[PDB]
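To start, the structure itself, in structure tokens.
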Amino acid sequence: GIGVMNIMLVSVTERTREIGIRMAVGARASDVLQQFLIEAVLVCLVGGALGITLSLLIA
Amino acid sequence: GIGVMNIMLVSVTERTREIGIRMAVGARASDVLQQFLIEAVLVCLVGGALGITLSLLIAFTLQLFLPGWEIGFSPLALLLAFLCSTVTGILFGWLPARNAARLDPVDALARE
Amino acid sequence: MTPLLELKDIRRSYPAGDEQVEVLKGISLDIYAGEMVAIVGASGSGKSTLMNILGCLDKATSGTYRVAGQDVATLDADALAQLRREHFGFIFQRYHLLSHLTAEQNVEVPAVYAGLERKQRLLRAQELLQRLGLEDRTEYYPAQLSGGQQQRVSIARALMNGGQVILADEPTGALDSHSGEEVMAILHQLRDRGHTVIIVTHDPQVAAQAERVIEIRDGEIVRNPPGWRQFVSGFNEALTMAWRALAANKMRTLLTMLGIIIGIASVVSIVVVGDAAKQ
């Protein structure tokens, strides 16, 4: 799961100008960490749902 | 190791215009698959070298704990691990760079 | 009366050779409502950086730039952003917007930081779009949109804040004088709406449109001739934003999620099976 961090890092790295337009509309510095981390853990949870699903399939 | 394929896919995706300038200098469609897959398996092998290195570090680490438990090198397993890193490397890097080989220089350049 | 802005002797300076350079020097400026001020001057004069003062991007550590009589030096930068929602509605030549969002969303964004019901401000945004004369374009990606319309989206985006103060990077320079000066006429409408607006340009010609050119050089003007609610709304709205960001890379998302899935599925797998044989 660790490389997912690298993935998100890349994604945000792509978002650099998007980061700028978001700060441009007065986003709090916390807010990007908010949305991004929430998206990441979101992926973790949906992958956890499909994951447990497949695990039950194995069951 | 599978996500490394995703990583390389991203990297090549970034290289799109670079892909176009490389096709612009008359590169064979095979050649991109060549260099990219070679770089990927390269990462697999250097990571296999540092990996086996750390594994040996763990080995001496277990020499440090000897309740009669004994270390024993298995070089055939070492080389099998190497070849395994290799085949996983080609396994991951093959398809995306194949899709890269599919690509036209035209779209790889004119696109903005 | 007292001008809503008071830039007196404010100046920035930034390090080079481990010493700050004269990007700016002490300048006296005052601004009323409804102003349509040009920022004529040499490129790289820091008049852009001066606009960054106007954007309150950084404290100048000099002078007292009294926004509505309140100096920038006192307020939090986050409070400055609160001022931005309270006032500022910036617009650029490059019409920067998410490729992700539909234009309605691209206008939707600034008020997201405000605490407000989505549907209401969506209706307001639709009003802003009809103000742009745009309606059919609402669902389109900006890439699907013509650039002048995209700039219109930047305008409505400014408008959702009420557009009380508006900086403007090269409003017409990205495109034709037709739609360009047209949008400039809309700027005249907002001037008629009485909101303060301030274009920036090194070009006198487009500056002719403005009611108040001001030229700066060598760091000084050579002349002046006239809530947890958004956290949960963050949860669901950025849930949608997440779905869109994944839409940007469904395949990468696939490999990623699969990397998760095989992992956890294997977790519960080996745990349960080993536990069972153990039983």
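Using the numbering of Swiss-Prot, the residues shown for chain C are 1-226, 246-298, in order.
Heads up, header says this was done by electron microscopy, 5.3 Å.
Heads up, the Cβ atoms here are built off N, Cα and C, so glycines get one too.
According to Swiss-Prot, the feature ATP binding site maps to C:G41, C:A42, C:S43, C:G44, C:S45, C:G46, C:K47, C:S48. According to DSSP, C:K47 (mutagenesis position) is assigned to a helical segment.
The Cβ of C:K47 (mutagenesis position) lies under 8 Å from the Cβ of C:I39, C:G41, C:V200, C:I216, each of these being in the same chain and 6 or more residues away along the sequence. One mutagenesis experiment named in Swiss-Prot is C:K47 to L, and its note says Lack of activity.
Taking Cβ-Cβ distances under 8 Å and a sequence separation of 6 or more, the neighbours of C:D169 (mutagenesis position) in its chain are C:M51, C:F90, C:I91, C:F92, C:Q93, C:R94, C:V200. Mapped onto three states, the DSSP output places C:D169 (mutagenesis position) in strand. One mutagenesis experiment named in Swiss-Prot is C:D169 to N, and its note says Lack of activity.
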* Specify the count of other C-beta atoms within 10 Å of the C-beta of C:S48 (ATP binding site). => 17
* Going along the chain, which residues six or more apart from C:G46 (ATP binding site) have their CB under 8 A from its CB? -> C:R12, C:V23, C:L24, C:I216, C:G219
* Winner by Cβ contact number (other Cβ atoms within 10 Å) across the binding-site residues C:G41, C:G44 -> C:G41
* Counting other CB atoms within 10 A of each CB, which of the binding-site residues C:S43, C:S45 comes out lowest? -> C:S43
* Asked: Looking only at Cβ atoms, how many others are within 10 Å of the one on C:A42 (ATP binding site)?
  -> 13
